2 protein chains.
Amino acid sequence: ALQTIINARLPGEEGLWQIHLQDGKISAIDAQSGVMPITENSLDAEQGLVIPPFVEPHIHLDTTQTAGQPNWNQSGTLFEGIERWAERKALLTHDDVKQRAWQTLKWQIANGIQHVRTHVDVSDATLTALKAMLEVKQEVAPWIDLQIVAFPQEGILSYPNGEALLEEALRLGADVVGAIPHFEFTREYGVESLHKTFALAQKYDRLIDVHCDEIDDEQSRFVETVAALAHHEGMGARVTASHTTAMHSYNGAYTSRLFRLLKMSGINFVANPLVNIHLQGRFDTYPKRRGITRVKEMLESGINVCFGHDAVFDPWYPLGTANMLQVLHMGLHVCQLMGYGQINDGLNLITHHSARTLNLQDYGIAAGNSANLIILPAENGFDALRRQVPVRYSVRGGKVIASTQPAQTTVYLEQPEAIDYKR
Amino acid sequence: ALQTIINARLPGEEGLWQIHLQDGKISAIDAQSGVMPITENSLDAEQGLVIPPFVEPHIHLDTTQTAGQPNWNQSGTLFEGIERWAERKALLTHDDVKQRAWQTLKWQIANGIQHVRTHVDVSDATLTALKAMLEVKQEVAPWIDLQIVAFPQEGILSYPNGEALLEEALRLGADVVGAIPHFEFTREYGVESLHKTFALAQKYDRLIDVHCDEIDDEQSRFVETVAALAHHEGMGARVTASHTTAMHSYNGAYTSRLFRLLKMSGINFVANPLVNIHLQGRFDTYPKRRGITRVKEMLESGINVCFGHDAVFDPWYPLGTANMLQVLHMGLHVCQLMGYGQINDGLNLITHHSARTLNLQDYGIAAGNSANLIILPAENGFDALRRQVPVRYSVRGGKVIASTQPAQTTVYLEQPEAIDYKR
Ligand SMILES: O=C1NC=C(F)[C@H](O)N1
Ligand SMILES: O=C1NC=C(F)[C@H](O)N1
Ligand SMILES: [Fe+3]
Ligand SMILES: [Fe+3]
């Protein structure tokens, strides 16, 4: 029955703070002028950093843990990945999807992630994975608020009954409408697919998250239609453009023109560093492009951008432990957001910016909000990122739902010495 | 009460000529076999060059003289320019627009310009600048025939009530319908905006002048729609594509295909050398492209192309004295039209070709035409351009409306010597 979080550091704030908890919510936040004593019912942050929970804005829980089944993606490309997934999709069973999704979700809970948006392939007349995921959503609710995107992986207009299946998925309860314009057979189908996606989102009052321009094609500009339709409907807050890796290859003049619309539209952007560095640049010899969208410029322009893990051991990515600080680490390097302040503020890319992408209404350390927060054994964002620290405690509804007793490293010199990699 | 212009040289003609004037018109033109004596009622061209008036086919009189108000365009780009202008547009007043427009118009009269096409931003519900410019048009009529383009600077489909405001501007009397497809939110809005522009021009029997592809984007090809719609409606003579700077970046194969249509369509092209060299190439590091449309190739293909000043001390250009020979000088250098004949024929780019762009019906030194002409103290186009000569006399309706007493330079060597920079 926790009543207070004491000795907490907060990003962008000086000193220590006390967070009072009442009835599963944050009742008040007060600055401390020194270190407070521990006591029963008090969770001691020990001058560590307290932040709202990590968020996973983009993952594929229906494909997670399937890498190599029945075959491996040899080329390491998005296109072969979809082909390898199609082979696995034909072998799906309800229980298998639930088991694999739950395996990755447990890693996420352990990693302080309390909000997850999973795409689920609905280019499947049986909607096997979707039915399984809707059950997982209910089962995992005490620990993670899971959003499900009805993702038409093989296209809306380019797959048999694609539009009907996408709508069926919404009627079954999917929270977000997906699309993949660059995978449609033609540019015209791509644009038309977006009009259909927006019409469905307005008909059912759902969010939108488009796999948008995930291709090293300087002519893949579906993002301008996503932003324009959102602006026209006055619904930018409910819309997300995932990937936009083609933007890495656009000329600068078009990008500058486009940025005005991106800002005016208010839509969100998701970059997936671990997967993008792996799948993009595969058609270059040397030099080889990085292939991540224009994260640095978006931040400078005040456009909301955040980071997702995208895949965890599946056709598009052979690694991962569903760790957001690891995703952030890769993104900061590839996007060259390596200034001290840029690294320190990096936490926003896996917390607040992602919460905005998911249109969350109860997020942040503020009075009145649910007591959902995590404690990192680090002094600030820079320190947490540099040392790739685990989540010491994850609190949800005012209760501890995960904890990590840190590793203990000792070197035996003339005398034993504890090493914590700090300075 | 001038009755004759004597000792006149004419471009492309040998010898001297006499131009007889009667009732404000040119009654006859006769060759001379020698130098004629001066006499009362005779304006002596003194073997200088006589040409129809200079023309300014593209200028923004509503923004002229506002550079730095309230802020400067730091990046030197078209996009920031529009943003800086938006800030100034919110501060417009009727009298301020009239005063600034008249300041630049007086410089134009002094520079022998008797025909001017000004764009006026109509992405403004108050249409403040347009109302002011319609009054200026009437006031300046004795000296300059001013055409007003209803220019939807912030887009037709991408600005609130953009189409209604564009039509309102035509109902108030604007002479030309404008558009800016590359600034619309999407390629589809760009193309649609052109269909709407042409429909308005046919509904009101007005000319068209599109700010077309003014961007270093090799995919900005709105010019093909402008030309195709003009060809379909059989109205090329009434249509102009301004800038087309993207053409500088097109691959050669597409450009060759496009050129057939450009020629067949009969539309006009305006290049704005002083502004284009400044605003284009801003997204390149090194090498840096010039960014002017394909003027040399247009001339070789018989496509009508001409030069405008575009801006005089405003968001898009911090310099200028509204001097067409200076605009021509820049264009010849950047477009590499540096052969003797190319330079000598350069005057066509600021006289006859521009008159065609404005669809002028009374222009040129020919019997029956109004006696509107200017006298340059130079032997030919090459000489006028090299020495950047002023306009000795500007005649309109058979009367002198401007004159420049040339500067007198002397060097004091062993004896004083007059220097005129001639050879
Ligand atoms: O279309 C896609 N499917 C799965 C992925 F992991 C990648 O995000 N893109
Ligand atoms: O769109 C534009 N507005 C103003 C200029 F000077 C430039 O011609 N382009
Ligand atoms: Fe994905
Ligand atoms: Fe212009």
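Numbering of chain A is taken from Swiss-Prot, so the residues present carry the numbers 5-427, in order.
For all residues, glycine too, the Cβ spot is worked out from N, Cα and C.
Other Cβ atoms within 10 Å of the Cβ of A:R13 (variant position), summed over all protein chains shown, number 22. Looking at Swiss-Prot, you'll find the natural variant A:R13 to W noted as follows: In strain: SO5076.
Secondary structure from DSSP puts A:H215 (Zn(2+) binding site) in a beta strand. Annotated Zn(2+) binding site per Swiss-Prot: A:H62, A:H64, A:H215, A:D314, in sequence order.
If you look up Swiss-Prot, you'll see A:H62, A:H64, A:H215, A:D314 marked as Fe(2+) binding site. Applying an 8 A CB threshold to same-chain residues 6+ apart, the list for A:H64 (Zn(2+) binding site) reads A:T122, A:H123, A:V124, A:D125, A:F155, A:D314, A:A315, A:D318, A:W320.
Under DSSP, A:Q157 (mutagenesis position) is assigned to coil, being neither helix nor strand in the three-state scheme. Experimental mutagenesis is annotated in Swiss-Prot for A:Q157 to A or N, with the remark: Less than 0.01% of wild-type enzymatic activity.
According to DSSP, A:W320 (substrate binding site) is assigned to coil rather than to any helix or strand. Residues annotated as substrate binding site in Swiss-Prot, with experimental evidence given as evidence: A:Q157, A:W320.
Quoted from Swiss-Prot, the note on the mutagenesis of A:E218 to A or Q is: Less than 0.01% of wild-type enzymatic activity. Within the same chain, residues at least six positions away from A:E218 (mutagenesis position) with a Cβ under 8 Å of its Cβ are A:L82, A:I184, A:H186, A:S246, A:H247, A:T248, A:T249, A:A250, A:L283.
The active site, proton donor annotation in Swiss-Prot covers A:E218 and is backed by a curator's inference.
A:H247 (mutagenesis position) is surrounded by 30 other CB atoms, counting those within 10 A of its CB over all protein chains shown. Quoted from Swiss-Prot, the note attached to the mutagenesis of A:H247 to A or N states: Less than 0.01% of wild-type enzymatic activity.
DSSP assigns A:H247 (mutagenesis position) to a strand segment in the three-state reduction. Experimental mutagenesis at this site is recorded by Swiss-Prot as A:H247 to Q, annotated: 200-fold decrease in catalytic efficiency.
A:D314 to G or S appears in Swiss-Prot as a mutagenesis experiment; the accompanying note says: Still active towards cytosine. Shows increased sensitivity to 5FC.
Look at A:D314 (mutagenesis position): DSSP puts it in a strand. Record note (Swiss-Prot) on the mutagenesis of A:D314 to K, R or H: Loss of enzymatic activity.
Quoted from Swiss-Prot, the note attached to the mutagenesis of A:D314 to N states: 35000-fold decrease in catalytic efficiency. Residue density at A:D314 (mutagenesis position): 29 other Cβ atoms are found within 10 A of its Cβ, drawing on all protein chains shown.
As a published mutagenesis entry, A:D314 to A appears in Swiss-Prot alongside the note: 17-fold decrease in catalytic efficiency with cytosine as substrate and 2-fold increase in that with 5FC as substrate. Shows increased sensitivity to 5FC.
Within 10 Å of the Cβ of A:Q157 (mutagenesis position) there are 23 other Cβ atoms, across all protein chains. Taking the Cα atom of each, A:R13 (variant position) and A:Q157 (mutagenesis position) are about 42 angstrom apart. In the three-state DSSP classification, A:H62 (Zn(2+) binding site) falls within a strand. With the fewest other Cβ atoms inside 10 Å of its Cβ, the least crowded of the binding-site residues A:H62, A:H215 in this structure is A:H215.
When the recorded positions A:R13, A:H64, A:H215, A:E218, A:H247, A:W320 are checked against ligand 4, none has a Cβ within less than 6 Å of one of its atoms. Listed in chain order, the residues near the Fe(2+) site other than A:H62, A:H64, A:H215, A:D314 are A:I63, A:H123, A:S246, A:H247, A:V274, A:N276, A:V279, A:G312, A:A315, each with its Cβ within 8 Å of the site Cβ centroid. Checking the recorded positions A:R13, A:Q157, A:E218, A:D314 against ligand 3 with a 6 Å cutoff on the Cβ atom leaves A:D314, in sequence order.
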